[PDB]
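Trainee: Quick one: the structure is below, questions incoming.
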Amino acid sequence: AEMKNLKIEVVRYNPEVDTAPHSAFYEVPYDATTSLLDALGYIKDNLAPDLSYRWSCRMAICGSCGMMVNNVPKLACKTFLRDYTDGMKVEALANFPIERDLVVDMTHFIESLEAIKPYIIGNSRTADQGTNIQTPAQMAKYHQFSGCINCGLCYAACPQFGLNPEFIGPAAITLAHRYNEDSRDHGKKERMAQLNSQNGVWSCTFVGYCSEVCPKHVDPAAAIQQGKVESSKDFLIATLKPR
Amino acid sequence: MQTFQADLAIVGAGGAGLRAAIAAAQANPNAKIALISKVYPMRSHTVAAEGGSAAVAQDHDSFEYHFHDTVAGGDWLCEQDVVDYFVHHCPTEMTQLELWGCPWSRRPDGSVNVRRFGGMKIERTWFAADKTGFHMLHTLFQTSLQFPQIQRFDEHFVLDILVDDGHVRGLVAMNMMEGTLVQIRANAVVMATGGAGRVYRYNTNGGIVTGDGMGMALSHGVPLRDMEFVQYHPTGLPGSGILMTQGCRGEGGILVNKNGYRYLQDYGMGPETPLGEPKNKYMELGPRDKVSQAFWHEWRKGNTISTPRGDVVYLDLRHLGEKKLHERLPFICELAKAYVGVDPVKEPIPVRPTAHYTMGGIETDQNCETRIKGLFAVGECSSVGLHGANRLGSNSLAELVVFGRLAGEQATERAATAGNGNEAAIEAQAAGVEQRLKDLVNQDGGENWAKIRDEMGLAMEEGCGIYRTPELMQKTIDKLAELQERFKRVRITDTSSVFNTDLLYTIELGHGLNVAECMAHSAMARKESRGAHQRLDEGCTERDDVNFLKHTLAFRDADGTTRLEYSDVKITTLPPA
Amino acid sequence: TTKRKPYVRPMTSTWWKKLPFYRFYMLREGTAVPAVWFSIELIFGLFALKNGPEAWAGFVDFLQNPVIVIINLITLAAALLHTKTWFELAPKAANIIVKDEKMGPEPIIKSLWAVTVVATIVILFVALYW
Amino acid sequence: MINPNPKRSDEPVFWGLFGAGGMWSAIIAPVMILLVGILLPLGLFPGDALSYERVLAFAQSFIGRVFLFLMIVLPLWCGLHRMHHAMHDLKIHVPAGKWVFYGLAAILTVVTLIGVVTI
Ligand SMILES: Cc1cc2nc3c(=O)[nH]c(=O)nc-3n(C[C@H](O)[C@H](O)[C@H](O)COP(=O)(O)OP(=O)(O)OC[C@H]3O[C@@H](n4cnc5c(N)ncnc54)[C@H](O)[C@@H]3O)c2cc1C
Ligand code: SF4
Ligand code: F3S
Ligand code: FES
């Protein structure tokens, strides 16, 4: 047959030539199954070989796909050209530094996630004793918050982070909460330090865009609110201790 | 070139590489472990799993049963002592993963639940949900953060390794963001680069599974064992090649051709089981190879549905009920609805077999050490002798943590007792990698690398499919040699230094061509039918233990030719019959 | 030296004017204006109330401006938006589990709106029937 | 790198007040605005329910005093908190913004307190 063609506008940037990013326009054939990741594959294969971008799993589970589609933070593998017949502009992921084309400096994300200490702390059980005993009830306290693929859409969604780059961010907070609410962990106090920071839970004003753009339905904002609760408990307890 | 000092360096942040970094850190708390990967560790292919990890747990189970299912599933091409170690170490590593915070699904009493995978009689596959490889990769990585011995080099493309006097001394990699080269010195290097399913046009693998570590191992004389056994998963979406988990059939789903006839009963998988109770070993829960091959036969009979994305069969799941379809399997329903525009509650899913797993890999002994002293290989990129001619479902994951731990501890040992080597020779090797890169960059000819990748995927899909014939296999061999001649005329038109994906993808294509030639030659020379390798010509449609009860070794010499040798298979307690 | 030149995009004071979701958020915070406005009015009528029926009658005449009736209507509008969004966002700070599942927010929302209607009714009843 | 030992914030205080205030104005404010901003200066009430004598009588009652203090002060802390953060959201730089907005809140809280002890 004959496939339709869509005009995609991509925000290119080469730090060795360009002073500031700029749009480029590419016609891409598509059908009811063509994703934006596929489209980028075609563009780099036949139209501009110097277009760089992050990607891997091709099925929205890894998390390197993050980019902007018409100022909406989306995964490029979960976005389909059939829904954009009236214009499509692809920018790099928002509120991050643009290193090249559609690749950004993910360093701060990594640093925050490491800073909230995302691992089991204070458990002395060893493998020769069997596994821990955890009910589906105990698991459901944190299960939803564990499906975070570290893709970073929420950081492009939160405006408080775009205003405050030192904000550790929704994903890091959500992971920390995931380990605090794990019945097998006894290291809450090790992460309360970063949580009570002004760069912690107290930089969210509850905009709620993060949970909306979340492609894995983690609902990080609710974790931020329960984290404000736990942080207030922590504040009062730290006040009732004198010295 | 800047240089870093490390006790051991791991190439690959996959489950094998992360578990190896953790075991090596816990073994030597004073070590400096250089963990390297071309993507952030949570972007490795292991995240993309929906099945589970095998580990003996139930009271009515035994290590003998797991051992037996593995050996038989591998068509007796498995090193049986290795299989014994594996089955005896699975529960310790799955339990250890539970201790590290992995959210295994639970029985209502608190213990970890198991389900049936790979056709095993006794269910022993631990699982998180349809998100098992995700939770295991993220658990291993987030646990890896707590070990300061692990200096990570995220987004670093390992170019080559440094070998002198039969011992490894480090590797040369590229800082991807910076476009500058870096030497890493280490008396032990572990390869965990994952398989090479991306050489096929249609595969379930991520873009980074280009098997770079295998090709690097070829460049230094190490052989690739049993490369002919490419495992096709059946039910996969057309065009994309995206996995439909076997749980779909495990709940009651059926496979039908263009006539609505559950064709599987015509290929030794009968009689037909009712829509109510699914029975393991029968109908849509039968052997994997027989279901894929059954698709091939239904394609020969013209019973397949023609579709622009390719010919397909139908996975009908309507007979499960709204609540069981939409609510019980969320990720699979979202997947189907998204990528083939089909509601599994309202319509049937179009599926077809697809290239999945790489049974072959770098040749390793029982301690994951190759023919080069100090150089190790673990994971899908390796071949410890656990899978043979066909890997069992949910066994590769357990392999990642078991043999990852083993490879870590052993790599610490070998790095401890290495001694020193000739420095001028090693710096000469690093300068050699640098010059080779310069050569690839200045190379001109006007050939497009992408069309070479596409034609390679088509060649592999045609000649090395589910069923194979000598004419088409020789055709794929000659086509791969032609593409090898065309790779020397490729011109990398992107001369930038910040995240130059052009160059990197080109190098990945080179490794892919070498490995693919190893596959096609290993299959053309194996004149028998065993496991995933299935031929049609006279005298080869059956299993030959008299002449082919042996491992296919694939060498690539400096003259660009792929030679073959054969090694023997270690038997312990289960002789072939 | 590094050939990198990481480009940082600016974030203007008009970042919220772009996407409608942002606009909705800024409105939701903008409800703060008529609420504190209303508390100011409450102080007005308090001290006018204690300053005799003279000052009180002056205050009620102020309320009949009628542009003050316009502003108070807008105050009721914004306060209703505040009740809506508040009842929507409040249940997320609770992590309740009902039989192996994290519940909400529909039961909590229904409870809060029920309490609010009960309040409004009881208040108009005591305030007008007696 | 992120501060390994960051400063705990005093926000949990204002976020507390802003909470209880927002809840209060969520449940009670609409009917009050209907009563005072609409129903009263339009005579839409039966008899002398909203006349000076009955209003003053309710005010000088204890429960009237308390309900008045809450109805004035809680929405003040709430809305003023929201304004303090909205300043930041609009990139409008305000000197001593904390002291400004919360200071005004405590000012009008003392004022309301002097009003509910009757002038
Ligand atoms: C959909 C799906 C479901 C599966 N389900 C199961 C299951 O239930 N059970 C099971 O046992 N198996 C399963 N498998 C197979 C098995 O999980 C995979 O073989 C496994 O992911 C192998 O991972 P790995 O540890 O070898 O490394 P991979 O996950 O393959 O990752 C490769 C690593 O090497 C690095 N790397 C590669 N090349 C380079 C280079 N040039 N330089 C630097 N670093 C490099 C990458 O950065 C990465 O860290 C499944 C596979 C798929 C596709
Ligand atoms: S939660 Fe959704 S958005 Fe926040 S990180 Fe995990 S995936 Fe990216
Ligand atoms: S949108 Fe932003 S302000 Fe908090 S609730 Fe989500 S991170
Ligand atoms: S490509 Fe890996 S998540 Fe979209």
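Even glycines carry a Cβ here, placed using N, Cα and C.
Reproduced below are the annotations present in Swiss-Prot:
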type     : residues                                                                                  : note
BINDING  : B:12-16, B:36-38, B:44-52, B:156-158, B:192-193, B:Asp212, B:356-357, B:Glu380, B:391-397 : FAD binding site
MUTAGEN  : B:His45 to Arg                                                                            : Inactivates enzyme
MUTAGEN  : B:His45 to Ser, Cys or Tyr                                                                : Decreased ability (greater than 70%) to reduce fumarate
MUTAGEN  : B:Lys131 to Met                                                                           : Increased cross-linking to SdhE, FrdA is slightly less flavinylated
MUTAGEN  : B:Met177 to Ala                                                                           : No longer forms cross-link to SdhE, FrdA is still flavinylated
MUTAGEN  : B:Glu178 to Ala                                                                           : Decreased cross-linking to SdhE, FrdA is still flavinylated
MUTAGEN  : B:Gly207 to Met                                                                           : Increased cross-linking to SdhE, FrdA is flavinylated
MUTAGEN  : B:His233 to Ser                                                                           : Severely affects succinate oxidation, decreases fumarate oxidation by 75%
ACT_SITE : B:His233                                                                                  : active site
MUTAGEN  : B:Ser240 to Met                                                                           : Increased cross-linking to SdhE, FrdA is flavinylated
MUTAGEN  : B:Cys248 to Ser or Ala                                                                    : Does not inactivate enzyme
MUTAGEN  : B:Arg249 to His or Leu                                                                    : Inactivates enzyme
ACT_SITE : B:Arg249                                                                                  : active site
Trainee: If you measure from the Cα of B:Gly207 (mutagenesis position), which of the binding-site residues B:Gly12, B:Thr46, B:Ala192, B:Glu380, B:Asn395 is the nearest?
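Mentor: That would be B:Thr46, nearest by Cα distance.
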Trainee: What subset of the recorded positions B:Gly51, B:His233, B:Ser240, B:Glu380 has a Cβ sitting under 8 Å from a Cβ of chain C?
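Mentor: From B:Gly51, B:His233, B:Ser240, B:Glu380, flagged as close to C: nothing.
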Trainee: Among the recorded positions B:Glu178, B:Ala192, B:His233, B:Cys248, B:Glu380, B:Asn395, state which ones have a Cβ less than 8 Å from a Cβ of chain A, giving them in sequence order; state 'none' otherwise.
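Mentor: Among the recorded positions B:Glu178, B:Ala192, B:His233, B:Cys248, B:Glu380, B:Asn395, not one has a Cβ sitting under 8 Å from a Cβ of chain A.
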Trainee: Rounded to a whole number, how many Å is the Cα of B:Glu178 (mutagenesis position) away from the Cα of B:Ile36 (FAD binding site)?
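Mentor: B:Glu178 (mutagenesis position) to B:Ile36 (FAD binding site), Cα-Cα distance: 15 Å.
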Trainee: By CA distance, which of the mutagenesis positions (B:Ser240, B:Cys248, B:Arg249) lies nearest to B:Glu380 (FAD binding site)?
Mentor: B:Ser240
Trainee: Out of B:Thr46, B:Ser240, give me whichever of these recorded positions has the highest number of other Cβ atoms within 10 Å.
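Mentor: Compared across B:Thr46, B:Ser240, the most Cβ atoms within 10 Å surround B:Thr46.
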Trainee: If you count other CB atoms within 10 A of each CB, which of B:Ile36, B:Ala192 wins among these binding-site residues?
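Mentor: Its Cβ has the most other Cβ atoms within 10 Å: B:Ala192.
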Trainee: Compared by Cα position, which of the binding-site residues B:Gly12, B:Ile36, B:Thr46, B:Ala192 is the closest one to B:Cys248 (mutagenesis position)?
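Mentor: Spatially nearest to B:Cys248 (mutagenesis position) by Cα position is B:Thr46.
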Trainee: Tell me the Cα distance separating B:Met177 (mutagenesis position) from B:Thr46 (FAD binding site), rounded to the nearest angstrom.
Mentor: 24
Trainee: Do any of the recorded positions B:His45, B:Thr46, B:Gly51, B:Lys131, B:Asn395 touch ligand 1, in the sense that the CB is under 6 Å from one of its atoms?
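Mentor: Correct list: B:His45, B:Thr46, B:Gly51, B:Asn395.
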Trainee: Show which residues of the chain containing B:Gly12 (FAD binding site), separated from it by at least 6 in sequence, have their CB under 8 Å from its CB.
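Mentor: Those within reach of B:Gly12 (FAD binding site), by Cβ under 8 Å and sequence separation of 6 or more, are B:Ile36, B:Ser37, B:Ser44, B:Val190, B:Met191, B:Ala192, B:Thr193, B:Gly194, B:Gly213, B:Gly379, B:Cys381.
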Trainee: Which of B:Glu178, B:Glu380 has the fewest nearby Cβ atoms, counting only those within 10 Å, among these recorded positions?
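Mentor: Per-residue Cβ counts within 10 Å for the recorded positions B:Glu178, B:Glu380 bottom out at B:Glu178.
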Trainee: Going by DSSP, give the three-state secondary structure for B:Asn395 (FAD binding site).
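Mentor: The three-state answer is helix.
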Trainee: Sort the mutagenesis positions B:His45, B:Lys131, B:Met177, B:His233, B:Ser240 by C-alpha distance from B:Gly51 (FAD binding site) and give me just the closest.
Mentor: B:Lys131
Trainee: Just counting, how many other CB atoms are there within 10 A of the CB of B:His233 (mutagenesis position)?
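Mentor: There are 24 such Cβ atoms around B:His233 (mutagenesis position).
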Trainee: Considering Cα atoms only, can you say which of B:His45, B:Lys131, B:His233 is the nearest neighbour of B:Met177 (mutagenesis position) among these mutagenesis positions?
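Mentor: Given the candidates B:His45, B:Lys131, B:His233, the nearest one is B:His45.
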Trainee: Going by Cα-Cα distance, which of the mutagenesis positions (B:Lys131, B:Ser240, B:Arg249) sits nearest to B:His45 (mutagenesis position)?
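Mentor: Answer for the nearest of the mutagenesis positions: B:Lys131.
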Trainee: Measure from the Cβ of B:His45 (mutagenesis position) and count the other Cβ atoms within 10 Å, all protein chains considered.
Mentor: 26
Trainee: With every protein chain in view, how many other Cβ atoms are within 10 Å of the Cβ of B:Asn395 (FAD binding site)?
Mentor: 27
